[PDB]
Amino acid sequence: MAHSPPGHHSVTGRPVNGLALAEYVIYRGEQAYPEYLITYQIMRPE
Amino acid sequence: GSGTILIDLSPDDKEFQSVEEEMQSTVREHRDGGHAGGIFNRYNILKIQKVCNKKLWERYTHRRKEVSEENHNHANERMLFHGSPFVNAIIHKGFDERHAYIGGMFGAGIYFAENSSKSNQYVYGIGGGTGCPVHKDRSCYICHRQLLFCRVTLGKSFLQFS
Ligand SMILES: COc1ccc2c(=O)[nH]c3sccc3c2c1
Ligand SMILES: [Zn+2]
């Protein structure tokens, strides 16, 4: 695992694609807690 | 004896409903036309479970206070999606270096998405791997998939434009 940029705790990947939302990177496992486990199927479009 | 218990939420629970709405409302179209994650506009939610682990929660809140104190009492905490073949290891033992995306565009860290459909691309591995284990289908409409909806401390976040 790499380090956060000096003076930072995470990276934000800012979305060319006007509809895309942000992606985030943490470099410490302790900075995330898995609150919910969601079980699902993707649905075939009609 | 991981210490993890899963509590089923009733579909009648406001907590079930707000988590489902975040899952459904953050689906988007992907530039791969569905190659990695499959072709879909919405999900069939089968179950939502609360992940309860005293040790892993205290591990989280300890680090959150460290970040908060380094950032004028601001953890900058988000609720974000994570898709992985290792969701079972994560809910029992927590996130660590083994859940890092070595080849990630923003370096060897643990990646989270605002778009549930982005996290869906990683359920069966990087780029959807070989798809579902049963049918080898990245667009399988049959096989049950799992995502984590995670509490994430960003603190001071480095803004990378793409
Ligand atoms: C590049 O952006 C992402 C966004 C979301 C995710 C995600 O949910 N799980 C995983 S597992 C390895 C990489 C990723 C990933 C990467
Ligand atoms: Zn399948």
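Here chain B follows Swiss-Prot for its numbers: 950-1111, in order, are the residues you see.
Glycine too: its Cβ is placed from the backbone N, Cα and C atoms.
Swiss-Prot lists B:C1081, B:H1084, B:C1089, B:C1092 with the feature Zn(2+) binding site, giving similarity to another entry as the kind of evidence. Long-range neighbours of B:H1084 (Zn(2+) binding site) (same chain, six or more residues apart, CB within less than 8 Å of its CB): B:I1091, B:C1092.
In Swiss-Prot, a published mutagenesis experiment is listed as B:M1054 to V, annotated Loss of activity. For B:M1054 (mutagenesis position), other Cβ atoms within 10 Å of its Cβ number 12. In the three-state DSSP scheme, B:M1054 (mutagenesis position) is classed as coil.
By the criterion of other Cβ atoms within 10 Å of the residue's own Cβ, the least surrounded of the binding-site residues B:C1081, B:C1089, B:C1092 is B:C1092. A Cβ within 8 Å of the Cβ centre of B:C1081, B:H1084, B:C1089, B:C1092, the residues given for Zn(2+), is found for these other residues of the same chain: B:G1080, B:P1082, B:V1083, B:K1085, B:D1086, B:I1091.
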